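Structure, as structure tokens:
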Protein chains: 4
Amino acid sequence: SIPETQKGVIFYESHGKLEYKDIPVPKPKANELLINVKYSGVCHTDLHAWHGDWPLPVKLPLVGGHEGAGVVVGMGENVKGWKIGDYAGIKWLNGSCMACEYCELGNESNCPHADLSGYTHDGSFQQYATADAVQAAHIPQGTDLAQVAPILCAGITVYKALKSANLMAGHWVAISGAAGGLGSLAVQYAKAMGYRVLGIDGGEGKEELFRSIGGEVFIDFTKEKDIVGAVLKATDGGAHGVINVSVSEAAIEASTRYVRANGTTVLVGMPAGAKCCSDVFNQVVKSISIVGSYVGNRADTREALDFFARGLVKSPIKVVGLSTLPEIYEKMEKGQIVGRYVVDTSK
Amino acid sequence: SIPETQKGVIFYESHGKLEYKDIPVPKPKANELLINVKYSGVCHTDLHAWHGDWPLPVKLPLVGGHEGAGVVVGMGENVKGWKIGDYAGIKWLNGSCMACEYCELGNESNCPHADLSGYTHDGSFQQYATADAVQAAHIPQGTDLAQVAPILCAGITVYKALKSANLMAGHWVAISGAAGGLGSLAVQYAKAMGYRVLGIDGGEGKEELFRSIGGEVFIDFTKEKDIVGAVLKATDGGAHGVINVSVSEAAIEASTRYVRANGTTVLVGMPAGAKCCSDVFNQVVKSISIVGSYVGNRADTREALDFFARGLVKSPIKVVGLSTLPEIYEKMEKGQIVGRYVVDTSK
Amino acid sequence: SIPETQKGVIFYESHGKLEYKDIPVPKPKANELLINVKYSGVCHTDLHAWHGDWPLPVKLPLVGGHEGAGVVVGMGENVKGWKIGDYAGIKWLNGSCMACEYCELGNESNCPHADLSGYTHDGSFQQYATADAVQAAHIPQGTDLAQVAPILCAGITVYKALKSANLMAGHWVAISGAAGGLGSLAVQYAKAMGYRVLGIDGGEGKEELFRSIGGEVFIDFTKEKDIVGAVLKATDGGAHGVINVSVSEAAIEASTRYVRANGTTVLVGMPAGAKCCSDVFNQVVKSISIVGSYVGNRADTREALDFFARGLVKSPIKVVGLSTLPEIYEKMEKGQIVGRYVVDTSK
Amino acid sequence: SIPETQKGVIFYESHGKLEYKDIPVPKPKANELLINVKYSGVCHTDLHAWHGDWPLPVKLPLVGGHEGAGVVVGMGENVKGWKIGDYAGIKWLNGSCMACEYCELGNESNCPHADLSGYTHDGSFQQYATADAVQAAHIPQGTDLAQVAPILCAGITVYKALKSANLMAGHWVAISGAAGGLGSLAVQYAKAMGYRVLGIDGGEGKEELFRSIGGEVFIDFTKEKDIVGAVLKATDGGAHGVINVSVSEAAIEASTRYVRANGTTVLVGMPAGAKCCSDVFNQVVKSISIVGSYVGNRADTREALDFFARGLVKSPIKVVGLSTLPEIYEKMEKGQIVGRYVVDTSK
Ligand SMILES: [Zn+2]
Ligand SMILES: [Zn+2]
Ligand SMILES: [Zn+2]
Ligand SMILES: [Zn+2]
Ligand SMILES: [Zn+2]
Ligand SMILES: [Zn+2]
């Protein structure tokens, strides 16, 4: 049943030729589950790990991927509440040390010794992948594993970002880039949380897509010359919360300007080198808070997946084979491929 | 009893010669109290009201001052819970429209129609001053009105700033400029709130004054070349909260680095023209929050004054007459003022 | 325009014959608005003000009523933020000091000197009624004043009760009596706040009504012998929050039993003489919290009325004349009334 | 060297003769540490496990004890974050599956398969004991293990109870039985958290011990006939929070009566069979919250032990050998035990 040989995309040298070759199957540890990855999502963090732009050293050779869904085919001799046949989801944090204030408090991502999938630990761009049982996401049975793969990163991130914004039901939330990949999920989650969504995006068929994902007010920045004034007129003042999915510095400056007094601006994107240069006087007088948000925790994962199971959050995805992931990586480096890409590891 | 003539410092033109001449005494309105200011504090905000640097227009001619304590000598025909002989304190916010969204949630400072003392309303650099009965602070009886004058602005500000850091008892709080005017009150309030104080100031007799105000760890920035390392070694892996009383850009830039993961940095000073240009990657990964803090509300006033009454907060002040304020303003513009200054309106 | 004679229901003696006679019109004070009540809601609290069951003494002769909507026809010489022609709503709290320790934190309903409508102050079972301008609710223009009258008490109460349960979006909330007058509004508000509603009521056409207002699971207590088991099975162990709109002791006991561990049970009804005798062991081991909720504050009023304006909360109610209120009171004392009753002060 | 034989107090039958005989030494599992218990605290929960009064079944034969401190002499092949020679503390909750609703949110005490020390798992009333490495408390090096043993249960309980009252620094906290074993630690922790302590205990030399622990006001219930009036006069009203360390019903009733409006009453004691029969009208009108608190989590343990290390919490204890525990149990059943008892496992 469990084979000795599998196949996956592995890069031996940083910024080398990503190769799809036969690799040895991993053996699970005492606290690890062996998961047969069925579908894996492709993210820009994968391109980052391939280049080596982030400060942490990358274990080489390594198979990338940090959003993979599959079936628990193997289990360690210490795993507690898992069974063979259960749906498991590999996330960015592939485990950490359960003995420090950070982890004990729930922020196990800020653990000094944290394992990351597709960076420090072999990821989900293969057929069989191992994962820490405690950090593995419990995907409900009867769910399409191709549609839940995109929510294993984007979904949890946007959900935790709204929780960090600290809004009440009936409050206005401005989402920059609301008709994009991370923006659409944000709009849906905010609508399911009881917030009034205001979307600022510009393009063809973007307004329609926003209104078809439960959109309230859409600001087209291509047809609007002043975005701050528009947001301040549509929300009887500023928006109580502003989720910044746009990495542009100009966008974040406008975000600090069109936020409501005593409001929160949440930063999600991480373009290494960017600076949120804003007027301190404005923030101090209007008592504005700028919060940075990273990956979500175990509880956040559970809650976001529950919304997906209820059927309030959806992601239109395009499924391709694992044998074509090299060319997908090249198009991702060229910045041309559009849409959430999910890779079938079977073919 | 209530005279018809009084004396105060009034400036007819912006940036003109401050004069000490006899002016008509104010008559109370329906919801206003007539207070006989006994002692008034001099702040750097008065120099700003004199120059016209801030954006709001100033009412001329006007008597400045926003921190004044005295006895209620007269009240209007609507004042509800005040009596003749009670001690009252005039603050920055001298009233607001109690009918809107902000004035109802407690943030009555963000009210569209707010009256500010020494800017839009006649202040307390006068013997008799009027104030809204709802925004006036209730100072307990038997208190020195000369020692409670400095706590009517600095005190409330630092207290709300330490309440905006979301800290728990036993947590580390770093205060930049801990041996200054605002920094000292901050240290005392944080010690009375159950926080471990770490002070970063440099000078002669500053370490001693910090250890004398219940200080726990002091970093001399004049004898230390790396402040971030020092803080991350003393406050274990960073300070849970950082109160920035220093207006220097370099200071706030270093503040965002010696903060613990998931911590908050509070901005109190407002040097119009300054910018907190920091790395976005760091804030998003460590999940740091930058919050701006302004003047406190009525509840905050009541709590801070209660600490002062218990006797856990003290301010060494120097008393001078009101006939000499015209020259104190010039020393304040030259930037030669060092300690807190309180003015006696009697002489 | 403002007449000298009006008509209203007044009772000279406690438990006397309610009469509909011509009474002098009230003259506004300095901080009070003169509202021409157009529609007024009848509550069970009016029967209590008529009997004298509650502990506070009633001002006689008095015109009852605490939920009335109308137009501002006159205002005092201190009112700030109101205009002639604006829609105003009289609530239970109709006066405060607004300068104490409970009036400065928002809990102005616990103020030592609080004025209550229909108890200590003349209420809204009158054509012209006066009210404090700071506590009066701002009803948006273009709204049916007959449908917003029931939401000026029931609505705010249920909303604050759902905000006191400390629930998150996607959490389970059990409402006892979900097909009643205070239960239906609760279901609607909880659905608009993002909570999953579970209703426990028994009768004919109640399950259907629950499915029309937006309820998820319905437990018929007449067809179910074990309600605790049913709730623990419909949810994944119990309901995160339980709103008790039923005044029965048995119901509140079963409520403490079918709550999730670390959950909150909110008490809204007040049958003087009732008791929640529950096992202390259970509450201490499962860390359950029993919170009591009273009338809402000004912020809560605004938020609840905003939901009503968006159109997510509705109340099926009729409109009987004020000349027939003397008989509605008798039907209310007999306990034979169905639905929410609204009285037209014009007829 | 780890021996093969040890000595401990084991009871084969429920309510049988506790014996001190040589028993086999436990072998650690994959995620468990082998601790050489040096000092162990005796609680009333041990007498409960001996009688079988609580509902859960006990694992016989069993060695009781839930508060034991010692050195890690052996660890499993999965333990991650511990070293040989580190000080470890065994608590009530040993270890549970970190995979459900209770573990992931921090409430790992409400887990379906939770292991309890001295009830379901062998406790610390022996020489060598095993414990889950994730639930074991990290005691700092250089600490007296005899003084930190009493703070491994009582301390954490009182700390979490004072954190469940939602109190601010400068607020009043009433502790019933402030001069007892669980009351003294409560007073000390509340003084270190910045709260004003009001103690209600009656006896000889109790007022002095309270004023020496850090208590502000003391109410002698033996010399006072009305306790509610006294607590309402000493706290300008009522206490913002009330920690009930007394198990009597009269005390808890008077507790709901002398709490401030919008305050919280925390229940810590668990006399199976008691009831807080209380008036519901009062709780609903004053918006009072009755919260139940159980054992603390990993984060709470860390924080409480940090206070003990700073030196702000102290417990006067009496050390006795383990060969005499068979008689201490009988004194505890007679209810004549005075002070906190700590047993030396060496003798
Ligand atoms: Zn990703
Ligand atoms: Zn760790
Ligand atoms: Zn100032
Ligand atoms: Zn306002
Ligand atoms: Zn009512
Ligand atoms: Zn114990």
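Residues 2-348, in that order, are what chain D shows, numbered as in Swiss-Prot.
Per deposition record, electron microscopy, 2.9 Å.
Placement of Cβ uses the backbone N, Cα and C atoms for every residue, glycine included.
DSSP gives D:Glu68 (Zn(2+) 1 binding site) a strand state. Its own atom aside, the Cβ of D:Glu68 (Zn(2+) 1 binding site) has 30 Cβ atoms within 10 angstroms in the protein chains shown. Annotated Zn(2+) 1 binding site per Swiss-Prot: D:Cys44, D:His67, D:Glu68, D:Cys154, in sequence order.
If you draw a 10 Å sphere around the CB of D:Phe222 (NAD(+) binding site), it holds 18 other CB atoms from the protein chains shown. As annotated by Swiss-Prot, NAD(+) binding site applies to D:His45, D:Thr46, D:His49, D:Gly181, D:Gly182, D:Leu183, D:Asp202, D:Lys207, D:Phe222, D:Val269, D:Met271, D:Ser294, D:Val296, D:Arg341, with the evidence given as experimental evidence.
As annotated by Swiss-Prot, Zn(2+) 2 binding site applies to D:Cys98, D:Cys101, D:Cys104, D:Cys112, with the evidence given as experimental evidence. For D:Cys104 (Zn(2+) 2 binding site), the number of other Cβ atoms no farther than 10 Å from its own Cβ, over all displayed protein chains, is 21. When secondary structure is read from DSSP and collapsed to three states, D:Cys104 (Zn(2+) 2 binding site) falls in the helix class.
DSSP gives D:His45 (mutagenesis position) a helix state. Here the residue is the original one, but Swiss-Prot notes a mutagenesis experiment at this spot, D:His45 to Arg: Decreases dissociation constants by 4-fold for NAD(+) and 2-fold for NADH, while turnover numbers were decreased by 4-fold for ethanol oxidation and 6-fold for acetaldehyde reduction.
In Swiss-Prot, a published mutagenesis experiment is listed as D:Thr46 to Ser, annotated Has the same pattern of activity as the wild-type enzyme for linear primary alcohols. Long-range neighbours of D:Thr46 (mutagenesis position) (same chain, six or more residues apart, CB within less than 8 Å of its CB): D:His67, D:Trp93, D:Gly119, D:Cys154.
Classification of D:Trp55 (mutagenesis position) by DSSP places it in coil, neither helical nor stranded. Applying an 8 A CB threshold to same-chain residues 6+ apart, the list for D:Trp55 (mutagenesis position) reads D:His49, D:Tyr120, D:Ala273. For the published mutagenesis D:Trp55 to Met, Swiss-Prot gives the following note: Has lowered reactivity with primary and secondary alcohols.
All protein chains included, D:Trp93 (mutagenesis position) registers 24 other Cβ atoms within 10 Å of its own Cβ. For the recorded site, D:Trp93 (mutagenesis position), the DSSP three-state label reads coil. Under its mutagenesis entries, Swiss-Prot includes D:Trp93 to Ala with the note: Has an inverted specificity pattern for primary alcohols, being 3- and 10-fold more active on hexanol and 350- and 540-fold less active on ethanol. Also acquires weak activity on branched chain alcohols and cyclohexanol.
Among the mutagenesis entries in Swiss-Prot is D:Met271 to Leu, noted as: Produces a 7 to 10-fold increase in reactivity with butanol, pentanol, and hexanol. The Cβ of D:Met271 (mutagenesis position) has D:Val248 as same-chain neighbours under 8 Å, each 6 or more residues away in sequence.
Ranking the recorded positions D:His45, D:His49, D:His67 by how many other Cβ atoms lie within 10 angstroms of each Cβ puts D:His45 at the bottom.
Residue pair D:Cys98 (Zn(2+) 2 binding site) / D:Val296 (NAD(+) binding site) shows a Cα separation of 17 Å. The CA atom of D:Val296 (NAD(+) binding site) is located 13 Å away from the CA atom of D:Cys112 (Zn(2+) 2 binding site). Ranking the recorded positions D:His45, D:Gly182, D:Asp202, D:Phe222 by the distance of their Cα atoms from the Cα of D:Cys104 (Zn(2+) 2 binding site) places D:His45 first.
Summary of the Zn(2+) 1 site environment: with the site residues D:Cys44, D:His67, D:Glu68, D:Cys154 set aside, the chain residues having Cβ atoms within 8 Å of the Cβ mean position are D:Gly42, D:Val43, D:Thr46, D:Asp47, D:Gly66, D:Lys92, D:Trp93, D:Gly119, D:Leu153, D:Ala155. Farthest C-alpha pair in the NAD(+)-binding residues D:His45, D:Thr46, D:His49, D:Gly181, D:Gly182, D:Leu183, D:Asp202, D:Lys207, D:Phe222, D:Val269, D:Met271, D:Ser294, D:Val296, D:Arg341: 29 Å apart. In this view, the densest Cβ surroundings among the binding-site residues D:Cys44, D:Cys101 belong to D:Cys44, judged by other Cβ atoms lying within 10 Å. D:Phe222 (NAD(+) binding site) sits 25 Å from D:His45 (mutagenesis position), taking the CA atoms of both as reference points. By the rule that a residue counts when its Cβ sits under 6 Å from some atom of ligand 1, the recorded positions D:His49, D:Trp55, D:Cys101 yield nothing.
Residues from the set of binding-site residues D:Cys98, D:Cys101, D:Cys112, D:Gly182, D:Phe222 situated with their C-beta under 8 Å of a chain A C-beta: D:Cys98, D:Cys101. For ligand 6, the recorded positions lying close by, meaning a CB under 6 A from one of its atoms, are D:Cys44, D:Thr46, D:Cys154; the full candidate list was D:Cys44, D:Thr46, D:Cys101, D:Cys154.
Filtering of the recorded positions D:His49, D:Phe222, D:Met271 by Cβ separation from chain C (threshold: under 8 Å) yields D:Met271, ordered along the sequence. For D:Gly182 (NAD(+) binding site), the same-chain residues that are 6 or more apart in sequence and have a Cβ closer than 8 Å to its Cβ are D:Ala155, D:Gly340, D:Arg341.
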